[PDB]
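Engineer: Below is one structure. I have some questions about it.
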Amino acid sequence: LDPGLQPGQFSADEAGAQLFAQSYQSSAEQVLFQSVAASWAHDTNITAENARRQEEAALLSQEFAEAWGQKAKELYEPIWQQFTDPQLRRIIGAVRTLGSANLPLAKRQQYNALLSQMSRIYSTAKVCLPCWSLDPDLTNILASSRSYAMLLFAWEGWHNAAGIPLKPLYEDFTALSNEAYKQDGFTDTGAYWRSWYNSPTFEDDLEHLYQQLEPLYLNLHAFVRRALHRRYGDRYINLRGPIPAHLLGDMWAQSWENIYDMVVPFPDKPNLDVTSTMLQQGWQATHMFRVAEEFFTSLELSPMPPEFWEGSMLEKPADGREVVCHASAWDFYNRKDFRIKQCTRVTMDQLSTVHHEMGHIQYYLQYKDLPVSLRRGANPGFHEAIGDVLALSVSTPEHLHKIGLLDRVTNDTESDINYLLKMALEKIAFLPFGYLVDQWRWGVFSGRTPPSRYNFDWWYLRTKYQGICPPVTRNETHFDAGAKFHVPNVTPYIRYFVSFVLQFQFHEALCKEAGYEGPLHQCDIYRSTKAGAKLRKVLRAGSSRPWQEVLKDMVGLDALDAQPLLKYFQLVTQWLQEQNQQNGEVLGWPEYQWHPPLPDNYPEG
Ligand SMILES: *[C@@H]1O[C@H](CO[C@@H]2O[C@@H](C)[C@@H](O)[C@@H](O)[C@@H]2O)[C@@H](O[C@@H]2O[C@H](CO)[C@@H](O[C@@H]3O[C@H](CO)[C@@H](O)[C@H](O)[C@@H]3O)[C@H](O)[C@H]2NC(C)=O)[C@H](O)[C@H]1NC(C)=O
Ligand SMILES: *[C@@H]1O[C@H](CO[C@@H]2O[C@@H](C)[C@@H](O)[C@@H](O)[C@@H]2O)[C@@H](O[C@@H]2O[C@H](CO)[C@@H](O)[C@H](O)[C@H]2NC(C)=O)[C@H](O)[C@H]1NC(C)=O
Ligand SMILES: C[C@H](N[C@H](C(=O)O)[C@@H]1CCCN1C(=O)[C@@H](N)CC(=O)O)C(=O)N1CCC[C@H]1C(=O)O
Ligand SMILES: *[C@@H]1O[C@H](CO)[C@@H](O[C@@H]2O[C@H](CO)[C@@H](O)[C@H](O)[C@H]2NC(C)=O)[C@H](O)[C@H]1NC(C)=O
Ligand SMILES: [Cl-]
Ligand SMILES: [Mg+2]
Ligand SMILES: [Zn+2]
């Protein structure tokens, strides 16, 4: 490590720690920028040489983290928790946690190489015919094909291509990750990830939330299963068993809005999926990002700066470069460069993803003048919820009319049921998946799920919570968890379950501050400068204050609460329950062993 980046001498008291924090800040912005820049160069141009440069940058960051981390522990480990400055407590507490920098050099190199190799496998995997990429090709098949055998070829091809080669690497990564965080005092990596929420009852609190939400999912599931039975027939759909995992609009069956046209309760009404109108009007990626920006500025939040428009990658490159297409938002930690990297497609659900990512950017812009260690959300679920909250307003039929995407307007009970069902496919179907992913990964980190049970335990949880089954036979050579982006790319997932509950708490609070008095699911906060100021206060805080206290200021309650989500969906919750009773459905999947047969002549077709 360059000596100019190493710590000097500081006194072992609060006066010394303030100077330590300022000196750390000056050098950390340099080390972080070089690491993010190297990752950007690789993720927008996957090559062996850019992987080498990114691993070199990662190794330098580990030397930096070790040097300042060991000094922080030597000087302040017994006293930082009693400092009077709460920002300083958070800075020192962060720096004393070394993570992968606890590993010796050879294991640091092995760790960084595994991250690079796992990333490459996921983002370059293809499905070749008798070759398709995940984005756009396989994504488009799962979203719009209604041929059972074509969907199966895409689902099986993807899970085999991405999952099978990842397994040996993921075993090695798990062991090294645990060895690293054990030296920071954590029993395993999952315990470190959960510690970010600073709640001793986290896992029990989540389980209680899911108990309140499960009946809504069970009723949506039975209603959609019935619609699938009418389309695909008794051979491929069991009305008392799990749904085949490739038939729900999405490679992971994680949200179902793309089969809305199969299940719409009142099909004679206006089409609430505005994708065809976007294409007819000639929308492109740039228009989608500018329309999202203008919602933020209508609230008197910040526009995107020039560096964002000059630096971002908003379409898949046409020179055939290999890129990581999975949409992501980037803070370069220099208070100037902020970017989105998205292989944008012109669809309604991509318009929502644009809002999701720009929500991350807006957070970065609002907290950029804090110390670098505090440039994060009050907790990770807060960061995920910002853009989704704006997207709840944008999706309303009234707002869509304002921006020219929905001509006919009506306010009757059937139109309300259509809208709420469409939103339930997006939000309620996701809840079991958002909950189960880190239940699986926490058990892997703890050793309760060893390599010999990776797929057995994944499919136990998928069936238990989502009520789906694999449409072809699987065994432990398959590694179907690895075919989901966040697993090989080592990004935690429980943030998304927290967000899908939290965003309805935020929506209720901002709608009240805006002076809106109608039904919650018809609120639009567009042009409410009062709502903007209440959101701005949260964003500018970073991680400087306990999230429970920030939440109480914002919504009046200091805990996650499912009641705003239930209140939003109340009308369709009742309607779905009545429909299923009238049709004599079984709620659940008591034939838990059932799997569908193979199509005739599969895969020749
Ligand atoms: C659409 O129409 C509803 C009312 O009609 C209901 O919803 C339709 C979609 C149909 O399903 C009807 O069969 C159904 O009865 C409008 O909602 C109503 O808005 C008014 C005005 O905001 C609400 O009155 C307010 O109530 C609060 C106290 O709760 C007072 O403080 C206010 O002063 C004001 O009186 C009313 O409660 C609300 N009704 C319901 C059932 O929530 C809705 O505004 C309308 N949508 C549009 C876009 O026009
Ligand atoms: C794990 O599965 C693969 C293939 O997947 C399926 O396995 C069975 C469930 C079968 O009913 C079919 O669904 C698939 O074959 C096995 O590897 C293949 O095995 C077949 C013979 O069954 C052989 O012809 C192929 O060459 C094998 N390789 C492939 C398809 O790539 C594998 O043996 C199973 N067991 C283990 C421990 O991996
Ligand atoms: C499409 C979205 N991509 C993630 C996200 O935006 O959260 C990407 C990749 C993982 C982290 N990330 C970032 O951009 C971070 N750098 C942001 C930050 O932490 O500051 C995604 O994965 N989503 C959206 C809802 C459901 C879930 C899914 O699709 O499974
Ligand atoms: C993608 O990354 C590669 C590096 O892996 C870039 O290729 C280098 O380009 C410079 C000048 O453009 C040459 O001097 C180097 O010799 C190249 N390296 C290799 C290994 O070929 C390439 O420019 C990048 N592409 C884009 C579009 O940014
Ligand atoms: Cl998280
Ligand atoms: Mg979708
Ligand atoms: Zn996100």
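By Swiss-Prot numbering, chain A shows 30-159, 165-639, in order.
Header says: X-ray crystallography, 1.8 Å.
Using N, Cα and C of the backbone, Cβ positions are placed for all residues, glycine too.
Copied straight from Swiss-Prot:
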- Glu391: active site, proton acceptor 1 (ACT_SITE)
- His520: active site, proton donor 1 (ACT_SITE)
- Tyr231, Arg529: chloride 1 binding site (BINDING)
- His390, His394, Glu418: Zn(2+) 1 binding site (BINDING)
- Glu391 to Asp: Abolished peptidase activity, leading to increased levels of amyloid-beta; when associated with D-989 (MUTAGEN)
- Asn445 to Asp: In Ndom123456 mutant; abolished dipeptidyl carboxypeptidase activity; when associated with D-318 and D-445. In Ndom1234569 mutant; does not affect dipeptidyl carboxypeptidase activity; when associated with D-318 (MUTAGEN)
- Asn509 to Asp: In Ndom123456 mutant; abolished dipeptidyl carboxypeptidase activity; when associated with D-318 and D-445 (MUTAGEN)
- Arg529 to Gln: Abolished dependence to chloride, leading to reduced peptidyl dipeptidase activity (MUTAGEN)
Engineer: Neighbours of the Zn(2+) 1 site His390, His394, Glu418: Cβ within 8 Å of the Cβ centroid, same chain, sequence order.
Structural biologist: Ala363, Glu391, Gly393, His417, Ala419, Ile420, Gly421, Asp422, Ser533
Engineer: What residues, ordered by sequence, lie under 8 A Cβ-to-Cβ from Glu418 (Zn(2+) 1 binding site) and sit at least six positions away in the same chain?
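Structural biologist: Long-range Cβ contacts: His390, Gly411, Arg529, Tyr530, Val532, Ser533.
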Engineer: Since 5 residues are absent from the deposited coordinates between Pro159 and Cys165, report the CA-CA separation in Å as an integer.
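Structural biologist: With 5 residues missing, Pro159 and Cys165 have Cα atoms 10 Å apart.
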Engineer: According to DSSP, does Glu418 (Zn(2+) 1 binding site) sit in a helix, a strand, or coil?
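Structural biologist: Reduced to three states, the DSSP call for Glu418 (Zn(2+) 1 binding site) is helix.
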Engineer: Any idea which of the recorded positions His390, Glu391, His520 has the thinnest Cβ neighbourhood at 10 Å?
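Structural biologist: Result for the recorded positions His390, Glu391, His520: minimum number of other Cβ atoms within 10 Å at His520.
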Engineer: For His394 (Zn(2+) 1 binding site), what residues in its own chain, 6 or more apart in sequence, show a Cβ-Cβ distance under 8 Å?
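Structural biologist: Correct list: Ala363, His417, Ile420, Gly421.
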Engineer: List, in residue order, those recorded positions out of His394, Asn445, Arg529 with a Cβ under 6 Å from any atom belonging to ligand 3.
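Structural biologist: By the Cβ criterion, which requires under 6 Å to ligand 3, the hits are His394.
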Engineer: May I ask you to report the DSSP-based helix, strand or coil state of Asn445 (mutagenesis position)?
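Structural biologist: Its secondary structure by DSSP: coil.
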Engineer: Going by Cα-Cα distance, pick out whichever of the recorded positions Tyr231, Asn445, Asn509, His520 is nearest to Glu391 (mutagenesis position).
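Structural biologist: Nearest by Cα distance to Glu391 (mutagenesis position): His520.
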Engineer: Suppose we draw a 10 Å sphere around the Cβ of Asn509 (mutagenesis position). How many other Cβ atoms does it contain, all chains included?
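Structural biologist: That number is 7.
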Engineer: Can you tell which of the recorded positions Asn445, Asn509, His520 lies nearest to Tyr231 (chloride 1 binding site) in space, using Cα positions?
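Structural biologist: Smallest Cα separation from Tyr231 (chloride 1 binding site) among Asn445, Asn509, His520: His520.
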Engineer: Does DSSP give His520 (active site, proton donor 1) helix, strand or coil?
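Structural biologist: The residue in question, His520 (active site, proton donor 1), is coil (DSSP, three-state).
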